[PDB]
Every structure is written in C-alpha cells, then in structure tokens.
Amino acid sequence: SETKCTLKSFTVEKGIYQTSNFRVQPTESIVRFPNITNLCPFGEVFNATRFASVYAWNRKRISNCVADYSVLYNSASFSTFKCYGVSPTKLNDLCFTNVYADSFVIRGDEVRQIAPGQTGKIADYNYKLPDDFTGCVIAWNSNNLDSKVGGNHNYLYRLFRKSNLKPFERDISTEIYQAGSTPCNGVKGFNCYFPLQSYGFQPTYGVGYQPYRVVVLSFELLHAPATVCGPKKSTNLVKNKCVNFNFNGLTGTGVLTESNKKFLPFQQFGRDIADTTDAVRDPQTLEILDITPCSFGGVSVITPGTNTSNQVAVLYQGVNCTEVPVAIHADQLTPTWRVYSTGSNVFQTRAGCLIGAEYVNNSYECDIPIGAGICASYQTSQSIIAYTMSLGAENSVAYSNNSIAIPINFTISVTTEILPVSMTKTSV
Amino acid sequence: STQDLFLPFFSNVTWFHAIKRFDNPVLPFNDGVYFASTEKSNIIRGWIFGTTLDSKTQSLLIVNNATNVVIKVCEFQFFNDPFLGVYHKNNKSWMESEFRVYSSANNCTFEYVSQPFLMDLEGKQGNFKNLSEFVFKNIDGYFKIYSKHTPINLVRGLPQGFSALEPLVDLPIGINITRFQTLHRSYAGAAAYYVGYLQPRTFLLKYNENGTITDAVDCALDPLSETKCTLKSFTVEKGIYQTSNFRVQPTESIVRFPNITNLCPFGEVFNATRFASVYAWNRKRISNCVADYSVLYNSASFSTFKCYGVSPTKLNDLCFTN
Amino acid sequence: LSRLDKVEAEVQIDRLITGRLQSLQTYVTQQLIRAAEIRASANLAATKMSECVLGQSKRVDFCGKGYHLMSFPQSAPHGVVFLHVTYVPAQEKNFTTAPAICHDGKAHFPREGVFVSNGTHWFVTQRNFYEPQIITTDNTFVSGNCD
Amino acid sequence: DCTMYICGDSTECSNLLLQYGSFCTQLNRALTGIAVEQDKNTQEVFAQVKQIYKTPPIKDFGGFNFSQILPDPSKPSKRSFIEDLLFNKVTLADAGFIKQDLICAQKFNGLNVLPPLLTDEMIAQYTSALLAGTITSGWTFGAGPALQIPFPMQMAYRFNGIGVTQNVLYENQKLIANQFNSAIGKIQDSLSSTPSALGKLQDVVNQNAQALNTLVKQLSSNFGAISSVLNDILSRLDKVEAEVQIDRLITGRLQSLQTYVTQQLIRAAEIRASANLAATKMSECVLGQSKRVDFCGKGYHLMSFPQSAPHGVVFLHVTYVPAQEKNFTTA
Amino acid sequence: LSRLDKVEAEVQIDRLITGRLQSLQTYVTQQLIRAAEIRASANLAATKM
Amino acid sequence: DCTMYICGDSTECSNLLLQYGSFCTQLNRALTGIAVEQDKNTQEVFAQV
Ligand SMILES: *[C@@H]1O[C@H](CO)[C@@H](O[C@@H]2O[C@H](CO)[C@@H](O[C@H]3O[C@H](CO)[C@@H](O)[C@H](O)[C@@H]3O)[C@H](O)[C@H]2NC(C)=O)[C@H](O)[C@H]1NC(C)=O
Ligand SMILES: *[C@@H]1O[C@H](CO)[C@@H](O[C@@H]2O[C@H](CO)[C@@H](O[C@H]3O[C@H](CO)[C@@H](O)[C@H](O)[C@@H]3O)[C@H](O)[C@H]2NC(C)=O)[C@H](O)[C@H]1NC(C)=O
Ligand SMILES: *[C@@H]1O[C@H](CO)[C@@H](O[C@@H]2O[C@H](CO)[C@@H](O[C@H]3O[C@H](CO)[C@@H](O)[C@H](O)[C@@H]3O)[C@H](O)[C@H]2NC(C)=O)[C@H](O)[C@H]1NC(C)=O
Ligand SMILES: *[C@@H]1O[C@H](CO)[C@@H](O[C@@H]2O[C@H](CO)[C@@H](O[C@H]3O[C@H](CO)[C@@H](O)[C@H](O)[C@@H]3O)[C@H](O)[C@H]2NC(C)=O)[C@H](O)[C@H]1NC(C)=O
Ligand SMILES: *[C@@H]1O[C@H](CO[C@@H]2O[C@@H](C)[C@@H](O)[C@@H](O)[C@@H]2O)[C@@H](O[C@@H]2O[C@H](CO)[C@@H](O)[C@H](O)[C@H]2NC(C)=O)[C@H](O)[C@H]1NC(C)=O
Ligand SMILES: *[C@@H]1O[C@H](CO)[C@@H](O[C@@H]2O[C@H](CO)[C@@H](O)[C@H](O)[C@H]2NC(C)=O)[C@H](O)[C@H]1NC(C)=O
Ligand SMILES: *[C@@H]1O[C@H](CO)[C@@H](O[C@@H]2O[C@H](CO)[C@@H](O)[C@H](O)[C@H]2NC(C)=O)[C@H](O)[C@H]1NC(C)=O
Ligand SMILES: *[C@@H]1O[C@H](CO)[C@@H](O)[C@H](O)[C@H]1NC(C)=O
Ligand SMILES: *[C@@H]1O[C@H](CO)[C@@H](O)[C@H](O)[C@H]1NC(C)=O
Ligand SMILES: *[C@@H]1O[C@H](CO)[C@@H](O)[C@H](O)[C@H]1NC(C)=O
Ligand SMILES: *[C@@H]1O[C@H](CO)[C@@H](O)[C@H](O)[C@H]1NC(C)=O
Ligand SMILES: *[C@@H]1O[C@H](CO)[C@@H](O)[C@H](O)[C@H]1NC(C)=O
Ligand SMILES: *[C@@H]1O[C@H](CO)[C@@H](O)[C@H](O)[C@H]1NC(C)=O
Ligand SMILES: *[C@@H]1O[C@H](CO)[C@@H](O)[C@H](O)[C@H]1NC(C)=O
C-alpha cells in the first residue's frame, strides 16, 4: 500500500521502489536545568521605590536565580508588550546567559522611541538600542505614583549632544553645549544651553505626556553557559536511548553517550561543521556527553508484478539490522507496518539488511538489484529469494603452442537497434 | 574563521621598557587595544580606561592591590601621575601602603571586587619570563576581557610562537573610551609591555583535536596569507589563485547643491490661520527656497508620522523636484 | 482578487508569481538537459547511418555483433531502427599448425592464409573458412633461412 | 532526503514544506535517475563478454611474460601488481560499506551514499576474463566462437595488420619479447613513482566530496532569519511569528538543494560521455585492432590490455614506433 | 539608502539581492550548458584533426 | 564579481550579502572552471605536434 501511495497508481511494475524512510521516535524525555531555587528579585526591578532618570538609567544585575515571566505577562495593569527575538509565551521554557535589566521613565508619546532603528530625542541622545536587539520591553503608565501637583522634576534627559550615541551608551557629563559658532564657558550664556532638560510632571497632563515606566531586558541567549532559567523542574538522566532531552533550553532529540571532549569552563556547547550541537556539559553533573540523533535509514520495498503476486520484501539500506529487533512497535515508527519483522528470514548484506526473503546458494542472472552484489527474484510454492548474481557461464580454452581451430560452416544473423532521434516540441 | 576585531600579525607594536625612573604614557583606545607583558613578579596589575580622565566624563579603573582586584567605574578625577607603592616590614610580608590613583568618585554605577589576579604558574621565582597577554573590547557598551599567562625563555624580544586568550569577564560599563593609561609595584627588577591596536579583520583559527588554538593566519596581511584565507587551508599548491578584487577608494567628498538661501515658508503651511475643508482641500506650492524637516520631525505636539517612499531621517540629505 | 483589495492582495500575488516562476525555470532547465542528451543520441544515429547504411564498416561491434555486411534503416515514432546483417562462424575443428615450411633449406611463409595439417598432410587455408589447398609457390614467399 | 534536510524532525516545518508541492519528489526522482545511470555506465563498460574465460596453467607464450597483468592467486582478491598499485594510489572516501570523520556528519543529515551493484572483485573477474580471452584467442572471441591461436602467430598477424610482412617477427622474436618486457617494467616503475597520473580520478572524487561538504555547510546560514537553528527559533518564538523565519529558512535550503541537484546532473552527463568513450575504446582497441590514427595510443597500434581502477579503467596500448631511418634516392 | 532608514532599507535590499542572485544563477547555469556543448564540438574537431 | 554586481560599493549591502553563505564562491568556481576548460580545448585541438 505504501508503494501504491508512492506511485499514485493501482498497478505496480516489477522492481524495487524506495519509499518513505524510517526514524526511531524518542522513548522518553529528560529535563536537566540547574537546580537553583532562589527566586529572582523582580520586586526590586518592577515594584521598587524610584527609577533612575532616562539620561542616567539604572542597571540592576540579576543572575543565578529562577524567573517566571508568566506573572509579568498575565497582569492586566500593564499597557504594552512587544518582544524581539523571543515570544512572551516561550520565555518559561528557556534559560538566559545573563539578565541585563534597564529601567527608566519616559514620556507617553516616546514609548515608540524604545524600538531600535527608530528616531527621536531620547534615542538620539541618551538611550539607543542596537539594530538587532533581543529581549522584551515592558511599558505602563505610572502617573499616580510618580506625578505630583507641584511638579516632579527628578526625571531628566539630555537636550543636545555633539554626536549620536552608540547603542547602550550612557552619558553623565553636564558640559554646556555650544549651539552657536562662538565658544563659551561658565554656567550659562547666549546660545549656550545646559545639556539636560527638565519637565514638570503633573497629574493634569493628558494622555501622551504622562510618565511611562519602562523596563527593558537585553539578555543574550544560548551561546554561553546560561545561569538564569524558568520554573521547570529537573528530571533524572538516562543513557543509550533515543530521548527528548533539553539542557538549559536546548530542545532536541537523540541518543547520548559520555564522550571524551575536554570542555573548558567558559565553554558549554560543542558544535559540528553544520553549526549543530555535538556535545554538552550537563548543568548538574559536570561531565561531557555526546549527542547523536538515534539511527535512521531508508525503506525499500521489493516486489514482483502486481498481477503476478502480492507478497513483498523490505530492505534497510545502511543499517546494521540488529537494531530492527530493537525497533519494537512499542514506540512508534514512521512506517506503521512491522509484521515483516517476525524473523527467521533475516540476512545481512553490505547494502543493509534484507527481511522477508530466503537466501539461497545457487546463482542466476540478476533479476532486480538490491546492492553490493546481492539481488532478488520471484520464483519457486513461490517466494522471494535472494542470491549472488552470476557473471556468466565459465568456459576454459584449450591453449597450446601448436594447435589452431578454424571454422567450417557459417550462420547469418540479423540484429535490431533502436535509437531516439527527436522529442516533442513544446512552447509555454 | 571569524570576522571581528583582531590585531594583525607582524604588527608594528609600540614597545616599553621599565629600566632609572620612568612614566607610563597615555595611548588611544580607538578600535580596541592589544596588550602584552613579559615581566617578573607581576609588575603590571591594572589599567585605566576612559576618554577624558579628568572627571568631565566617566572612566574605568582596575587595580590589583594585593588583597583583591577592584573594578570600578565612576566620575574619577585621576591624578596626573598615578602610581602604586609598597617590603619585609616586621612581618616577612610585603605590603602595599599607597593607592594614590584617584581623588573623586562622585557617582558610581559599576563595582566589582572578587579576588587578586596574580595567578602565577609553575616554575616559580621567575626562571622563565611570564607572558601575560590581554585584549580588551568595548562594543555597544560591553567591556570584554581576555587574559593569559604562559612561560617563555627568550631574553629580550617577544617570543616567536603561537597562543590564544581565554575570556575573563564581560563588563557592562557603558562609557565613552578613546584613550587609556596603564599602571605600579614600586619598591632590582625590569618590566616591559607592548601596546597593540585591535582592528576589524579576519583570521583562520586552527583548533587542534583537543580544542586549543594552535595556529592562525591573516586574511589581509600579505598575498600569501590572503591566498591561505581564501583557500581555508594551511597548505597551498603551485599555481595562480585569484583573490579578492581591489577597488580604488575615493580621496575626498564633494557636496554640490543649488546655492539658494531663502527659507521655505513652512510657517504659511503649518502655522497658517485657517485651512480649507476636506471636500475642498487646499493646495500650496513651495519651491526655490531652503527647508528643514528636522524641526517638523522633532516637535512633541504632533501625533502621527507615516512616511511612504521616504523615511523622516533621510529628508535633510535629499532634494525635491517640486 | 475577489476577496482582497490591491494593497493586501499584492502580498499574495507576489508569492504566487515567485512560486510559478520557479516552477517554470525548473521545467526549462530540465528540458534543456534532456535536449542535450537527445542531441547526443541523434548525432550517434546520424553517424551510424552514414557509416553502416551507406557503406561497410571495419569498426568492431559498431554496426552489430560480428563481421558486418550491410544494414537497412526503418522509421519509427521519434526514432529509427537499424537491421544489422552480420557474418558469424558456426562450427570449428581443431588442427595442428606450423609457422613456416623449410623445403630447399629456405623458410616458406603464406602470402595469405595459415599453415594447417590434419595429422598426415599439410595445406593452406584462409583464416575464416576451411578450404585446404596443395602447397604451391603461388601460395608462399621465400625469405631467410631455416635456423 | 529532502524532508529531513530541510526540516529535520519538526512537524511544524514539515507542514510548511507540504505547501510547496512535489519539489522533494522531483529531487528524489532526479537523484534516483543518476544513481541508476551510474550502474548502467559500469555495466556497459565492463560487461562486454558473457562467458568467463580462464587462463591455462602453463605460461609458455613463446617468450612473452604477462606476470604483471595476470591475477596473482596468493592475494585473496584477483588483483595483479599494477591493479594493486592503482588501488593504492587512489584515496577513495566513504565507499558506503555500512558505516555502522567528516562522512559521519553527512550521513546524519539525510545524506546517504549507496553501494555499487558490481563489486571490486566482480570487476576484477570481468577484467581477468577479458585479458585471458584476448591472450588466448586474439580477436575471435569478441566476434564469435573462441578459437585458440599461438601468440607468436597472433603477433605476426598484428604485424601483417600494420603493413609489415610477417617474417620480421619470426626473425626478431627474442628482441621483440625483450622490448615488450622492458616496456612493461617501465610502466611498473612509472606507476610506482609518479602520482599525477591518477589526478583524473582523484579530481572527480574531490569534486563529489567538496560538493557534499558545501551542502552540509549551507545549513549554518541564517538566510535573513534571526537564527540558523529551528529548534531555538521554536523555543523562542511562538506558533505565529515563527512562520516568518521558517519560510525564509525553507526557501534558502530549497535553493541550496536545487543548485546541488543541477550541478550533479551536469556532472553526471559529463561522466556519461566519458563512460561512452571508455566503452567505445574497449570495443575498438581491446577486442580488435584499429586503424584510426592516435585512437589506441601513439603510433601504429598492435593491441591493448584493460586494468581496473577505482571509478575508472586503465588501458595499456602497445604500439609500433620506427626509430632509426636512413636517407636514400628514389624513382 | 539615501531615502529610507535602515529598517526598511532591509526590506528593500533583501528583495533586490534575491532578484540579482537569481539572475546571476541563471546566467551561470546557461553558461555551463553552453560550455558543455562547445566542449563536445571541440572534441569532435580534435578527432577530425 | 558577485559582490560588485549585487551590492556595488555598499558596505550595508555587503553585510547583507554575507548572510547568504557561499553562493558567490560557488559562482566564481564555476566560472573559473569554464575559463580553464576553454584553454584546455584550444590546447588539445591545436597542440598535437
Ligand atoms: C567619545 O569621545 C570622543 C572624544 O571627545 C568624541 O569624539 C569627538 O567628537 C567631537 C564632535 O564631533 C569632535 O569635535 C570636532 O568635530 C568636528 C570633526 O568631525 C570638528 O569640525 C569640530 O570643530 C570639533 O573640533 C572631536 O574632535 C572628537 N574627538 C576625537 C578625539 O576625535 C566622541 O564623539 C564621543 N562619543 C560619544 C558616543 O559620545
Ligand atoms: C584593595 O582595594 C579594595 C578596593 O577599594 C579594598 O576594598 C575595600 O575593603 C574595605 C574593607 O575590606 C571596604 O570597607 C568596608 O568593608 C566591609 C563591607 O561590608 C565593612 O565590613 C567595612 O566595615 C567597610 O564598611 C571597602 O568598601 C572596600 N572597597 C570597595 C570599593 O568596596 C581593599 O581593602 C584594598 N586592600 C588593601 C590591602 O588595601
Ligand atoms: C588428411 O587430409 C588428406 C587430404 O585429403 C588425406 O589424404 C587423402 O586420403 C584420401 C583417402 O580418403 C585419398 O583418396 C584416395 O584414397 C584411396 C587410396 O588408395 C584411392 O583409392 C582413392 O581413389 C582416392 O584417390 C587422397 O588421395 C589423400 N590425399 C592426400 C593428399 O594424401 C588424409 O587421409 C587426411 N588424414 C586424416 C587423418 O584425416
Ligand atoms: C616474469 O616476470 C616476473 C617479473 O619480472 C618475474 O618475476 C621475478 O623473478 C625474479 C627472479 O625469479 C625475482 O627476483 C627475486 O627472486 C628471488 C626471490 O626470492 C631472489 O632470490 C632474487 O634475488 C630476487 O630477489 C622478482 O622478485 C620477480 N618479480 C616479482 C614481481 O615477483 C618472472 O620470473 C618472469 N617469468 C619468466 C618466465 O620470465
Ligand atoms: C579440439 O580440441 C580441444 C582440446 O584439444 C584436444 O584434447 C583432447 C580432448 C584430444 O582430443 C586432443 O587430440 C585434442 O588436442 C577440445 O577442447 C575440449 O573440449 C571438450 C568438449 O568437447 C572438453 O570436455 C575439454 O575440457 C576441452 N579441453 C580442454 C583442455 O578444456 C575441443 O572441443 C576440440 N574441438 C572439437 C570440435 O572437437
Ligand atoms: C552488526 O552489529 C553487531 C552487534 O551490534 C556486530 O556484532 C559485533 O561484532 C564485533 C566484531 O566481531 C564483536 O566484537 C561484538 O561483540 C559483536 N556484537 C555482538 C552483540 O555480538 C556485527 O559485527 C555488525 N555487523 C557488521 C557487518 O559489522
Ligand atoms: C553626580 O554627583 C554629583 C555630586 O554628588 C551630583 O551633583 C549634585 O546634584 C544635586 C541634585 O540637584 C545638587 O543638589 C548638588 O548641588 C550637586 N552637586 C554638585 C557638586 O554639583 C550629580 O547629580 C550626580 N550625577 C547624577 C547623574 O546623579
Ligand atoms: C507591585 O505591586 C502589585 C500590587 O500590590 C503587586 O501585585 C506586584 O506583585 C508588585 N510587584 C512585584 C514585582 O511583586
Ligand atoms: C544539584 O544537586 C546535587 C545534589 O544535591 C548537587 O551535588 C549539585 O551540585 C547541584 N547542582 C549544582 C549546579 O550545584
Ligand atoms: C498482468 O496480468 C493480467 C492478467 O493475468 C494481464 O491481463 C495483464 O496484461 C498483465 N500485465 C501486463 C503488463 O502484461
Ligand atoms: C551455502 O553454502 C555455504 C558453504 O558452502 C553454507 O555455509 C550455507 O549454509 C549455504 N547456504 C544455504 C542456504 O544452505
Ligand atoms: C614602526 O613605526 C616606527 C614609527 O613610525 C618606525 O620608526 C619603524 O621603522 C616602524 N617599524 C616597522 C617594522 O614598520
Ligand atoms: C603585621 O601584620 C599585622 C596584622 O596583619 C599588622 O597589624 C601590622 O601592622 C603588620 N606590621 C607592620 C609593620 O605593618
Ligand atoms: C507656529 O507657532 C509656534 C509657536 O511660536 C512656532 O514655534 C512655530 O514655528 C510656528 N509654525 C511654524 C511652521 O513655524
């Protein structure tokens, strides 16, 4: 039936038909995250006393703890959530190398200016983001917490600068800017403006001028020995099985074995030529483990003509079929059928393993090829057999230094030959 | 092969020797700075990083004052002659009494004190010269540190050999740095250090089977190395190898815009008395004048800007038919 | 188009155009390769016509298996069929041979044919068909001595 | 394997790949066609005889010594000294005899190498049969029933073929045999000394290896996406905007696969032309004597001998070359 | 580049790059096929010589 | 020249072209192979003496 699927027809011709290749599905799953339990102090970040002004935005280090972004995303008092490189849903399943938390207060209309590649006074002078920023930005109004009727002037930003700042650049200097041509000194002068600009935060201000507390997370991910993870709980590890593993967020599937790679302490991952992972250091046990996806291979179906018979054979190219008994149908396979795995008709070849055919010793002309000199045929009470192909009939010649053989009679034979010459014209 | 900031091979490095009395000069940190030392008893123990160094802007301070290494970034008012001074004072130990480095630390945003960094290796007593190699990068506000320590037995020059640096720590100092000064252990001994300059280049890093860098070649040092980087191999067969094409870079820039000076009447547009209704929407023609879209894009009283076919940023560098 | 207006339609139209253009390009490239193979086959067919049909060929196994005699072309849909007539020997007999004959103290060699004996008498025969002849000087040319 | 290469072990990426139709099926069909064509090439090149001839135990060929081309029974395989040298000079990578190392990275990404139908021992058997048939019966075995003929008379027939009367052989047999043996020894020494000769085969081996290496390396490119690894893309981005990256990855990998397949098709066509030339040379030069100038070697052709090699065949053209001329007066 | 900021310059330049890469690939493939035909003709010329 | 043709004298476009891998290198190799093949053809046709 799978060959009928491949051919999109109800009749199959005599031969071999490669079909959908198999793969061993993982048997179970292992979770190995670092067993830290101390909660990350997001209280001192989101719900602290006061935030440093945008021109001198405070940076608070968070590391070696377990965070849960669900309680931050699910709150209804927040206003905006747009994340770059990450999704709000997928934060709990992944670990962070280091958490750089930037918190500050900006204007309501300047919330757009947080996005990298934008243009505005804040991004131009005191807080610019890299073109490929990764992380999440949190925005919400805090007028009733940081606005006073007499005017809150504790939040400041720079008005002029000599040149655009680099990404993540911080400037503290209060040098007087020389807006005019002539230079000046002192506290103040004509066309000599103080770099910092003040604002009278008051509750009477309408939407678009209200203070909007903003927290930006600029973590970098999965190219380093991460130390901050979600609330996912650890699980015991097993070896020599195809297993759905995930170390520090590295979701993957394969069979793992203790390798001999000497990972240096700043190195956590090992990678192949194709930039795929090859080894990993377990976050709980400091050994090094190789990772390989469990074995797989193609599936070929050996069959005679559909009108002649319905019995078929199966071949597993490139697979030492000692794993086929391990391919028990307790775990599933890409090919659903397994009834041919009964045994007592199993033969190994250099091209793989042939199941469903009886190997014999007598030789014949190669009917339909399998590989590596072995090929099968259907004949006699009839079954699919396998044999080594015969190169021809052996015939020795009687050489001697004084004898010849010359023919006496002749036969005239006629032979046909077919050669394609041309093909149908087509214009599109 | 990696394409990022890297010192060229066979570089004309500036050299120092602490033969007496001497001073440490200040050198720029443009595009990264390479630093090496073949010294005894860890005479070099710190560096000063910044752009103004005179408390006008922030600066970086690293000192290894015996007990531990201190990393501090503040509004430092460094002294004009920073030095460290220390022997056998009734304890058989050597103490560092002087820490005369700065006078003012008004506001500090980044501090770190863990342990001292005089990680001397095998051999002891300085039988073989110790090569402490350092490379510092300041990219997008991140200060990255790499360090090494290896023994050499060459008398005076840089050891002819191959080595690579492990990363030490990443510092989010986020300050402007254009120059730097190095630190010292004043007590009988001579010390030398190199001051190289990192550059954005590419090298072919030959990792061994064990994961240690054994050799490296440049992609633009000389034609042979360019062929090596092009072929991604350390052996070259006899023949002719086409490499990266050259192009003459322009010598200078020329700006030629029409020499009209009268300001455009955008006042009569935005700050006009009244507008025509939407059904009879008004049209005004503006030409032969000087405009500036920056004053339109920088106002905070506006609500929406959707520019199609053009960005608001590139308006001042473009000219309009009508 | 009947569901989406122009601005959001162009998004889907461009994807469809790219997909169909890729399919067309793949088809054209495959057709070019097949055409090259067909040109090779047609050149071989033309050479076979010119050498086997219009003449007699000495090239081994080119115009059929055996010693070539003639050929006849026949048409076919998008092709051509040749009928190679060849000469094949059938029955052979084993004999005793000798490279030369020393009669008057001089070596004798066949002008055409081979020396052959059935066990008691010697004859000369052409190589591809048995026809004994009495040894004659018309059959042999003399050169050198018998040592 | 198109599906593993593009979207290895990912149902979400497999569903997106499903939207593109039969690209994977077309690629698989082309690759299968090439694979069958290789066996067809080898079959036509080496299988020109249906009966395996065996050399006689006696080695009295009138002074000619074929020890350097006949198989040596002591070795487990039927390979002669020269064939041993040819198999030694070539560094064949990844023959595919069950890989139960760069070739390991290729295999785990869906890149399979299939074994040839005819083995290196069966090819040697075919070559030995051809060589024994030639040295025993001249050209008659290729035209019909095999007819035995002394070698000292077959060479006289060859000289008659090249327009030289036959008595020249019967008067210079010992010297001619010495020349032939010395020439065979010189071939032995040249093939044991120089290495640039088999560059014609090492080149195609290197081309295949480098093409597979480039195809493997192509998986590391972002193709405009935020990352090159679909597992991290899924683990960071949910089911909505992950599409915007996965479609770019799928398009890039599809272009890489198509380029690889097209280049493979062109290379296969070139190899088919070369194999047709090799079969024509076998039929014209080994099974008979050819009058075509500079076809079977430089000079007047006498005979040839085939020798197997990794992914190729080696011919030894024996030719007649005049050496010492004298000026005369003519009319 | 002189009209649009970097963010949308990405969206334009990637399209331009894809188109130009397609044109280059088509040119190279056609040249390869033409070279194969010319090589066959050169082999025929050598045999005729 | 792949980079000249696609992104002539633009560092921003060169950076984007860098993301696509070895397409340019493959094209250059194919063109160099064709160029060498032409000289091989001429040599084998004309250099028989
Ligand atoms: C980090 O500090 C750097 C050192 O002060 C600073 O570079 C300085 O930038 C100013 C502003 O342009 C330059 O001042 C000169 O500018 C032009 C030359 O382009 C002249 O026409 C002016 O008249 C004026 O002289 C300084 O020359 C320049 N300093 C150096 C050593 O080149 C950077 O801009 C600072 N970076 C940040 C992000 O703040
Ligand atoms: C080497 O330089 C170090 C950097 O300044 C310096 O560290 C300083 O150490 C003192 C005492 O160890 C600290 O003073 C405070 O220390 C703890 C902190 O809880 C308190 O118990 C003390 O009473 C006191 O408040 C300084 O804060 C600390 N400096 C910094 C910047 O943190 C070392 O002491 C220096 N070593 C020598 C030998 O001079
Ligand atoms: C090898 O071939 C020889 C040539 O044919 C043959 O010799 C021939 O033998 C026949 C006998 O069958 C002779 O024919 C004569 O036979 C008797 C002999 O008395 C006569 O009465 C007949 O009338 C007839 O003339 C041939 O004359 C004779 N020819 C020659 C040249 O000798 C040998 O017998 C053959 N040997 C073998 C072993 O087959
Ligand atoms: C046909 O040619 C063969 C190759 O030239 C030749 O075999 C060679 O024979 C010589 C002498 O018989 C060997 O030389 C060695 O012989 C013995 C071996 O122990 C030693 O006593 C000698 O000192 C010397 O080392 C060659 O080694 C051998 N060549 C090979 C490749 O084995 C045949 O003898 C020739 N046969 C005829 C009939 O001419
Ligand atoms: C011609 O002779 C060969 C062999 O020579 C013969 O050997 C003896 C049998 C004897 O008859 C001698 O006088 C000859 O010189 C024949 O080859 C043999 O063929 C038979 C089958 O008929 C076979 O069983 C033998 O094995 C073959 N010999 C060898 C060495 O393998 C050949 O058949 C003879 N031809 C005819 C038409 O009879
Ligand atoms: C196929 O696999 C089996 C086992 O997985 C191989 O049998 C092993 O052979 C080696 C070499 O003789 C022995 O050292 C092992 O002890 C065998 N294993 C077992 C379980 O018996 C077998 O060799 C493999 N097939 C091939 C062709 O290599
Ligand atoms: C850096 O430190 C200085 C001094 O500690 C701060 O300047 C003081 O700011 C307060 C607040 O307005 C004034 O009352 C003082 O008079 C200032 N002192 C001096 C000497 O000018 C400065 O604010 C700090 N920088 C930041 C960014 O907080
Ligand atoms: C801030 O206060 C609210 C309201 O009491 C509380 O729900 C929230 O948890 C606080 N913030 C943090 C980070 O805990
Ligand atoms: C995890 O727990 C084990 C057992 O208590 C402990 O040995 C190990 O150190 C822990 N992991 C880490 C990273 O400390
Ligand atoms: C298959 O068998 C049926 C019935 O025996 C016959 O009609 C049909 O022609 C056969 N198929 C072919 C291809 O001949
Ligand atoms: C074939 O022969 C071998 C030995 O000659 C023997 O071991 C094997 O069992 C035979 N095969 C069968 C199917 O009998
Ligand atoms: C290095 O630069 C100095 C100062 O320009 C110069 O004197 C010296 O010759 C240079 N050396 C080399 C090797 O370039
Ligand atoms: C010796 O060490 C002690 C304790 O470390 C210290 O109090 C004392 O001052 C030291 N001696 C001198 C001379 O400084
Ligand atoms: C409108 O008036 C404001 C207030 O003085 C002024 O700043 C602005 O420039 C005027 N509009 C224009 C287009 O100049």
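By the numbers in Swiss-Prot, the shown part of chain B spans 50-68, 77-143, 145-241, 245-248, 260-394.
So this one's electron microscopy, 3.5 Å, going by the header.
Positions of Cβ are set from backbone N, Cα and C atoms, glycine also.
Variant annotation in Swiss-Prot: B:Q52 to H, described as In strain: Omicron/EG.5.1; the structure shown retains the original residue. Neighbour count (other Cβ atoms within 10 Å of the Cβ, all protein chains): 11 for B:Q52 (variant position).
Quoted from Swiss-Prot, the note attached to the natural variant B:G142 to D states: In strain: Kappa/B.1.617.1, Omicron/BA.2, Omicron/BA.2.12.1, Omicron/BA.2.75, Omicron/BA.4, Omicron/BA.5, Omicron/BQ.1.1, Omicron/XBB.1.5, Omicron/EG.5.1. In the three-state DSSP scheme, B:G142 (variant position) falls into the strand class.
According to DSSP, B:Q183 (variant position) sits in a coil region rather than a helix or strand. Natural sequence variation is annotated in Swiss-Prot for B:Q183 to E, with the remark: In strain: Omicron/XBB.1.5, Omicron/EG.5.1.
Under its natural variant annotations, Swiss-Prot gives B:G339 to H the following note: In strain: Omicron/BA.2.75, Omicron/XBB.1.5, Omicron/EG.5.1. Within 10 Å of the C-beta of B:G339 (variant position) we count 9 further C-beta atoms, all protein chains included.
Taking a C-beta cut-off of under 8 angstroms and a sequence separation of 6 or more, B:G142 (variant position) has the following same-chain neighbours: B:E154, B:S155, B:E156, B:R158, B:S247. Annotation for B:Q183 (variant position): no spatial neighbours, criterion Cβ-Cβ under 8 Å with sequence separation of six or more.
Cα separation, B:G339 (variant position) to B:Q52 (variant position), rounded: 51 Å. According to DSSP, B:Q52 (variant position) sits within a strand segment.
Close contacts with ligand 14, defined as a Cβ under 6 Å from any of its atoms, occur at B:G339 among the variant positions B:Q52, B:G142, B:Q183, B:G339.
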